[PDB]
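Here the structure comes first, spelled out in structure tokens, and everything after it is commentary.
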Amino acid sequence: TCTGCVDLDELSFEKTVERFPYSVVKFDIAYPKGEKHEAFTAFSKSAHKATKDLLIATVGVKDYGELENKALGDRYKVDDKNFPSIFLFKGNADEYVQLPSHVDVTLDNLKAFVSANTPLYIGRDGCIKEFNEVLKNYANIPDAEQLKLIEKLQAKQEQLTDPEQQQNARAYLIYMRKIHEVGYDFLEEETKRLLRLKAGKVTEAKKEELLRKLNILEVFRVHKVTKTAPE
């Protein structure tokens, strides 16, 4: 019944799914043991760390005795002969997305199932998904495109709500502006400064703020430098 996973049944399923904006629910046997269960469990804990908007829930389905949650199982066409079945909801118990059954049940595919199908994001502390989406090969894009992204992400920064999140966004833009100004050498430089900071006397909170900056700086790395300038 994994840590953090709310255990749901026929009277409570729909009412609870529909009070959350997003829900990921595992249908499975009653009393799951195994690697597929241990990964859900691991995903439960990681999810709880990254968000407050996401229900992580479980439905245990029986057929000895009084077949608990058989009805509920059928409501979702779940293959009793092929558990775990994993579903994502968006606040409507009538409309769901199913992890295809050929996908392995790992931490990382569970996170990718969520990122691909919602606004939400389960990854490294300090990151902001709508910012990562526009930022792939930032380092290599033309000067004019780079600045138009600055306009854009500055738009997004202005309307941001969480203290923390406002601050994640100031780091993104500081880095976007420096790479634009100085080029790709700013990564090696900033990385060296932050790690040295983190090798100092710091409070856990300062530590965690230093990991968010290194996490964000990480988004700007490119496999190959493809822009150069001049002499």
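The numbers used for chain A are those of Swiss-Prot, and the residues that appear cover 23-253, in sequence.
Each Cβ is built from the backbone N, Cα and C atoms, and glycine gets one as well.
Listed in Swiss-Prot for this protein:
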| type | residues | note |
| --- | --- | --- |
| MUTAGEN | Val28 to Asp or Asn | Abolishes homodimerization and subcellular targeting of pip |
| MUTAGEN | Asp29 to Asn | Does not affect subcellular targeting of pip |
| MUTAGEN | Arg41 to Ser | Does not affect homodimerization. Abolishes homodimerization and subcellular targeting of pip; when associated with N-31 |
| MUTAGEN | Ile51 to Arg or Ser | Does not affect subcellular targeting of pip |
| MUTAGEN | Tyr53 to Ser | Affects subcellular targeting of pip |
| MUTAGEN | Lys84 to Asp or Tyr | Affects subcellular targeting of pip |
| MUTAGEN | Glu212 to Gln | Affects subcellular targeting of pip; when associated with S-219 |
| MUTAGEN | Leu219 to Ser | Affects subcellular targeting of pip; when associated with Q-212 |
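Everything Swiss-Prot records as a feature, shown here on the structure.
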{"residue": "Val28", "record": "mutagenesis position", "Cβ within 10 Å": "17"}
{"residue": "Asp29", "record": "mutagenesis position", "Cβ within 10 Å": "11"}
{"residue": "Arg41", "record": "mutagenesis position", "Cβ within 10 Å": "10"}
{"residue": "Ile51", "record": "mutagenesis position", "Cβ within 10 Å": "15"}
{"residue": "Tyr53", "record": "mutagenesis position", "Cβ within 10 Å": "9"}
{"residue": "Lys84", "record": "mutagenesis position", "Cβ within 10 Å": "15"}
{"residue": "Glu212", "record": "mutagenesis position", "Cβ within 10 Å": "19"}
{"residue": "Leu219", "record": "mutagenesis position", "Cβ within 10 Å": "15"}
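Ranking the mutagenesis positions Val28, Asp29, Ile51 by Cα distance from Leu219 (mutagenesis position) puts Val28 first. Among the mutagenesis positions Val28, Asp29, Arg41, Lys84, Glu212, the ones whose Cα sits within 10 Å of the Cα of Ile51 (mutagenesis position) are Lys84. A Cα-Cα distance of 14 Å separates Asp29 (mutagenesis position) from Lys84 (mutagenesis position). Rounded to a whole number, the C-alpha distance linking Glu212 (mutagenesis position) with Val28 (mutagenesis position) is 42 angstrom.
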